Amino acid sequence: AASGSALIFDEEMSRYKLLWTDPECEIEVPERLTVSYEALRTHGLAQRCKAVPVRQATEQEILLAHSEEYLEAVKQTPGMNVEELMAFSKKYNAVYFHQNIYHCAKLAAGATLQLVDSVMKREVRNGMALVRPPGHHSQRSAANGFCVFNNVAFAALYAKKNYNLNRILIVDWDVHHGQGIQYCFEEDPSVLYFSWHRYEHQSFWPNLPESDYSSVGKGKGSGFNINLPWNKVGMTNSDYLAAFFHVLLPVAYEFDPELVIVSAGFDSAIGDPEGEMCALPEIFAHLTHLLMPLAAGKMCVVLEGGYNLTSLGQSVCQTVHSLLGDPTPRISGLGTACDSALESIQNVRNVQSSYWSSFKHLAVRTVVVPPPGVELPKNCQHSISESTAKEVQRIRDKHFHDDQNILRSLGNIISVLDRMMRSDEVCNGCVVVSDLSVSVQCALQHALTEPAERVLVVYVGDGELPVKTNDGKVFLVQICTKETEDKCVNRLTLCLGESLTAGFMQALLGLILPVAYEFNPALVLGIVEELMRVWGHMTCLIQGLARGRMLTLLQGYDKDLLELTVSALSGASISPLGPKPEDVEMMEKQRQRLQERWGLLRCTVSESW
Ligand SMILES: NCc1cccc(C(=O)CS)c1
Ligand SMILES: [K+]
Ligand SMILES: [K+]
Ligand SMILES: [Zn+2]
């Protein structure tokens, strides 16, 4: 098992800049790299990463995605003066050249290949390449949009050639549309390319009709190119998360990529002069976290855009924070996506439904408390105090009047919760219990007693659990076998077999996560009554809430389920996964029941009365 994150950066890619007046290219400055790395240094993130050195991409590696005529023309630019460089730059659109840019372009490409080699050789779990110039706009025989060579298209073709990868997922969250990547893998069904981008009904650069939602791919690649056009500026965190939940993640998990490559352009963040969006840098901590269960965590984040020399460093730090497994920050104020974003999401879902059936529509980190003497990852530890025992005796004499082991388990619940909420010494925990009712009441009430306003309960089992949801401070997601209808607005009951896994995955991405993210709980309470081999992806993705503070209760000892739950809470890589009509009908009925209160469930524009 690989560990650690690779950080590939070199100050040499800062040794080229614009040498003439060009208001279109004035934003792409060398200070973008320096501010980024210095931000990672100030927060101590760069030191926690393995600094894999950069290298030059060879001529054959560059020819994987570019023609010999274009490579030879760029190869001649190191010998040009400023006048010849300006004329050469004028031959292309929205790009400038420099005596050192060909060198730096080969360094940006090689740095990306170094990142791919590091992740694929299991030398690191994931990694980021702070490179310059960006790449996602450059095409086979043209420089375009500040880009010389397509570093991400290099990574995918390099991974296919040198690792026999059949499925790669490219996620381009740069605010511009990487048309170079789309062109490269237009007919390629092995490289699924997703891209949201400021479009404004084709009025924004690069002003391409094939940047619209209607471009799904050509030939055998139909359905493996997904464009989400933002037609209004000011897209928020809710717009981005709705894009992931209702477009990207369901297709990504069904695709099951063997490698995830991120065209990480942070011009889609708040404050950037080009994107003009309103997504906080914290959203990128979640954008990568929601993708980390894919490809066993093998993620290659590659820098593209981002031109606000303040939000860029903050967004880079948030992305590295999540790559290192640090607890994701809580996102508040989430709600429905705006009408323009819902229109875009609905349009891309409809056109992609012919290729992904889930879009069709009707007309110490972890503390472990096993049973006494059960007898563990290096970032885990075991478990009482005088105040804990006195509180347990008070709860017993008050509510549970008239067993030493169960009372000991309740004391473990209290100590684990006190160590999770009242300090940063422990992030999450898992406890094996016997009596469910008493343990659930103690966990929930003590969690609400300590500073935890809202609690997201995730109970997998049948029967009614002692948890009142008619107050707003608790939301119950119950994965059961029998149907209990759905009355309370604070209760999402799902009663989903072979397709059960996929149905649960669809219900997790399209219902559970949007509700949980808008709910923004201070603690997640997982309960499993005595199939559940999707718990790892559930536990990993549910850790995006409450700064990862999750307490799991397991009724009955299951060495497989206990080890899986501890592995997921500790942050180890999640193994990949490789849909009944009654299940999707029950899911959409639950959506129609709850989307009025939880607008993040909406993937279609609402029809007014
Ligand atoms: N509006 C200027 C412009 C033109 C082309 C590309 C870009 C990027 O930012 C690419 S990341 C900006
Ligand atoms: K994009
Ligand atoms: K494709
Ligand atoms: Zn961009």
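Numbering starts at 1 and runs along the chain as displayed.
Cβ coordinates are placed from backbone N, Cα and C, and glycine is handled just like the others.
According to Swiss-Prot, the experimentally introduced change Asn93 to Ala is described as follows: No effect on steady-state kinetic parameters. The Cβ of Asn93 (mutagenesis position) has 14 neighbouring Cβ atoms from other residues within 10 Å, across all protein chains displayed.
Annotation for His137 (active site, proton donor/acceptor): spatial neighbours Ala94, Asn144, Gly145, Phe146, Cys147, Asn150, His176, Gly178, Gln179, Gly180, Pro206, criterion Cβ-Cβ under 8 Å with sequence separation of six or more. Under the heading active site, proton donor/acceptor, Swiss-Prot lists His137, citing experimental evidence as support.
The Zn(2+) binding site annotation in Swiss-Prot covers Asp174, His176, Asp267, and the record cites experimental evidence as its basis. Just so you know, the Cβ of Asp174 (Zn(2+) binding site) picks up 29 other Cβ atoms within 10 Å once every protein chain is counted.
Under its mutagenesis annotations, Swiss-Prot gives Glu274 to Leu the following note: Affects substrate specificity, diminishing N(8)-acetyl-spermidine deacetylase activity by 20-fold and enhancing acetyl-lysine deacetylase activity by about 100-fold. Within 10 Å of the C-beta of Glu274 (mutagenesis position) we count 20 further C-beta atoms, all protein chains included.
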Modelling gap (2 residues), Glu375/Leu376 Cα distance, angstrom = 9
Enumerate same-chain residues with a sequence separation of six or more from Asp267 (Zn(2+) binding site) and a Cβ-Cβ distance below 8 A; give 'none' if the list is empty.
-> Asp174, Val175, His176, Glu274, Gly275, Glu304, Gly305, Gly306, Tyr307, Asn308
Residues near the Zn(2+) site, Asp174, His176, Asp267 excluded, by Cβ within 8 Å of the Cβ center?
-> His136, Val175, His197, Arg198, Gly265, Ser268, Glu274, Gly275, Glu304, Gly305, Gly306
Taking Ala363 and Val364 as the modelled residues on either side of 49 missing ones, report their Cα-Cα distance in Å, whole number only.
-> 52
In which DSSP state, out of helix, strand and coil, do we find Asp174 (Zn(2+) binding site)?
-> coil
Looking at the recorded positions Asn93, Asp174, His176, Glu274, which have a C-beta within less than 6 Å of some atom in ligand 1?
-> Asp174, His176, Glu274
